[PDB]
There are 2 protein chains.
Amino acid sequence: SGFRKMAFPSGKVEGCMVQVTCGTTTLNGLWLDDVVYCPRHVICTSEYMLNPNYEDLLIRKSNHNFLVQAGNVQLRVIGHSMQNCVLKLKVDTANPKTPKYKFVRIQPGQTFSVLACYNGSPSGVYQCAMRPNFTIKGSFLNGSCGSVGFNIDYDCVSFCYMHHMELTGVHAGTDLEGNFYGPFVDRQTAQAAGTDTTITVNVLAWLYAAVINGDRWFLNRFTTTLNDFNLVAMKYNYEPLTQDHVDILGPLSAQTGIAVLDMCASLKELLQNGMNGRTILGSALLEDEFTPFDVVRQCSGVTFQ
Amino acid sequence: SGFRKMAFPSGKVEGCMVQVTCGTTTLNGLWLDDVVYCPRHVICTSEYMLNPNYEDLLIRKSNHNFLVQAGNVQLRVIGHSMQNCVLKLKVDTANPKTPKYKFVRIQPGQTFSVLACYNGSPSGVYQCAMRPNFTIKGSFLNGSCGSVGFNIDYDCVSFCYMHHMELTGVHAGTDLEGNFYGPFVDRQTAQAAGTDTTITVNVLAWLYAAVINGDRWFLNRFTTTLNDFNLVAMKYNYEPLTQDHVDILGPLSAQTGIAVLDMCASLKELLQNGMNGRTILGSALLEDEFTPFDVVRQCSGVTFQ
Ligand SMILES: *C(=N)[C@H](C[C@@H]1CCCNC1=O)NC(=O)[C@H](CC1CC1)NC(=O)c1cc2cccc(Cl)c2[nH]1
Ligand SMILES: *C(=N)[C@H](C[C@@H]1CCCNC1=O)NC(=O)[C@H](CC1CC1)NC(=O)c1cc2cccc(Cl)c2[nH]1
Ligand code: NA
Ligand code: NA
């Protein structure tokens, strides 16, 4: 028992991380087979951070302006191209530690692990959710650009995020095809993150984890309907709940014998009176960065190889 | 910026994890050079979980009763011995992925990463603190015995914890020399964890992290003394504060320009009036599982290779 914010084991990703330097800018890249992926803003200078024209900047480069280092070894860049907001650097050596991988774009509410890196060197791993406003609440210092987010499916690494910038305390990036999450661009403009909301299906999954781990004080005998629940959620900036969400919570309902709409009635109450100084799984706030699948994984115990 | 519960990258440990079976019991082992380390209770059955005599149980075994599997490969056990509460299984093949390592015993208040494993397969990584009562608040299901806790110092893995049991919701284990943290034994008795307290120097480190990240609302103009502070801490089950702790917080005081005893005055106030519905770094409780070093690492950015 117990319940922690748990990240995927990162070994498979650590072996893909490299350092990419162009000019006086150094950041991280992802080396899979014979391609290094990194944020295209590595080709920027100071003059072009406000209004860059990346096609122009790229045409003025040649392969030898790109220093790519895998630990000690240097990788020879033999070609380059741009795909949306990433740069693909073709190198002379295929990474022998290339895992089985795929590139997937995630949806708001889903969680992933981030391997934070500096100078191509892994520093820390943590779990976060993609927020409804398409940012993540990460932990990133200067030089972390190119750090990746990922999930593991059995033996397969699904890369879903590459870090590009910080915007007023939160973080924005792209999928691995270079397309931004959210309405952001990789230049200096007046862009800000929109209003965030709380991910309701994740809060319910976490309340089930609490029950599984013996925290029951917030339960009550009432039931509610999707529509009466969603009527109260909207007042509190909670995402509305769909029948799809009810179905996804099925396994957890089964294992605890508490119907989803039963548990919604407890959530309704918590929204209207607060916690009154009580805690749930060691938190005094309602936690929304665990998906139903995260809970099952952690409260039933699936592994990966 | 941002602040997360961040674990060490686990690649270096993942390559040491193996599966150990004896009889109908399967759990995890740590394979370093040509020795596999695992909890000695793998030699127990049902009859001997209450009052085992491990020396007797071990003499009745031979090397071939130990099935050790590293993924697919089987490792031939060529010798065994017991060291306190661990078993050391000598195997015919030295692990080629043995990192530079050492065995260290940690103190209450210090943090480490846990690589939770099942059947020798890594499942998740998370950060936790050794509590003042010598337990950890982990997340572990049946079969996680032998999972290890570790820190990384540059290129060197310091193993500090091997998981042995769950005791009423929390977790207890040994160092890698087989000596228990805390007054626990690896048998079924009436043992329970003693009273826990809050790790004050860690709370102060976290308040500094908050300031570094722009949360300043709890600061005030007052100062206090070690003795007046510790007088209030004791009422709230906070560990007393020493001059050693003040010195360790030095770097953080320097970087924020807030003296330690200054920050203690803010903590005093928070203890006496609570948060009044406000949050600090996204928490509504005072967090004590980040050490001063964790904060510096995360709010300044040291890496490892
Ligand atoms: C990538 N290496 C770097 C990481 C940033 C730096 C700030 C703290 N954390 C991070 O995630 N980001 C970077 O170079 C981008 C590049 C953009 C495309 C032009 N810029 C920023 O994220 C950035 C710069 C500044 C300056 C002042 C205030 C803020 Cl919020 C900034 N964000
Ligand atoms: C090791 N594989 C296993 C892991 C435990 C199982 C319970 C949930 N989480 C864990 O960490 N633990 C194990 O075999 C030990 C062995 C001891 C030395 C004899 N036992 C327990 O941790 C255990 C068994 C039970 C039964 C009922 C209640 C509790 Cl708290 C128990 N703890
Ligand atoms: Na109810
Ligand atoms: Na003060």
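Numbering of chain A is taken from Swiss-Prot, so the residues present carry the numbers 3264-3430, 3432-3569, in order.
Per deposition record, X-ray crystallography, 1.9 Å.
Just so it is clear, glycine is given a Cβ too, placed from its N, Cα and C backbone atoms.
Remark: A:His3304 (active site, for 3CL-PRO activity) has A:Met3312, A:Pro3315, A:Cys3348, A:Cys3408, A:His3427, A:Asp3450 as non-local neighbours, by Cβ distance under 8 Å and separation of at least 6 in sequence. Under the heading active site, for 3CL-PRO activity, Swiss-Prot lists A:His3304, citing sequence analysis as support.
While the structure shown retains the original residue, Swiss-Prot records the natural variant A:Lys3353 to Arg with this note: In strain: Beta/B.1.351. Secondary structure at A:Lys3353 (variant position), as computed by DSSP, is strand.
For the natural variant A:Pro3395 to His, the note given by Swiss-Prot reads: In strain: Omicron/BA.1, Omicron/BA.2, Omicron/BA.2.12.1, Omicron/BA.2.75, Omicron/BA.4, Omicron/BA.5, Omicron/BQ.1.1, Omicron/XBB.1.5, Omicron/EG.5.1. In the three-state DSSP scheme, A:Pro3395 (variant position) falls into the coil class. All chains included, 18 other C-beta atoms sit within 10 angstroms of the C-beta of A:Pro3395 (variant position).
A:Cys3408 (active site, nucleophile) falls within neither a helix nor a strand when secondary structure is assigned with DSSP, and so counts as coil. The active site, nucleophile annotation in Swiss-Prot covers A:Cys3408, and the record cites experimental evidence as its basis.
A:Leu3468 to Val appears in Swiss-Prot as a known natural variant, with the remark: In strain: Zeta/P.2. Counting only same-chain residues six or more apart in sequence, the Cβ atoms lying under 8 angstroms from the Cβ of A:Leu3468 (variant position) belong to A:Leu3505, A:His3509, A:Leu3513, A:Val3524, A:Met3527, A:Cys3528, A:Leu3531.
In this structure, the CA atom of A:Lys3353 (variant position) is 35 Å away from the CA atom of A:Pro3395 (variant position). Taking every protein chain shown into account, A:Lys3353, A:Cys3408 are the recorded positions, and of these the Cβ with the most other Cβ atoms within 10 Å belongs to A:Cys3408. Residues A:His3304, A:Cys3408, taken from the recorded positions A:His3304, A:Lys3353, A:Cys3408, A:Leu3468, are distinguished by a CB atom under 6 angstroms from ligand 1.
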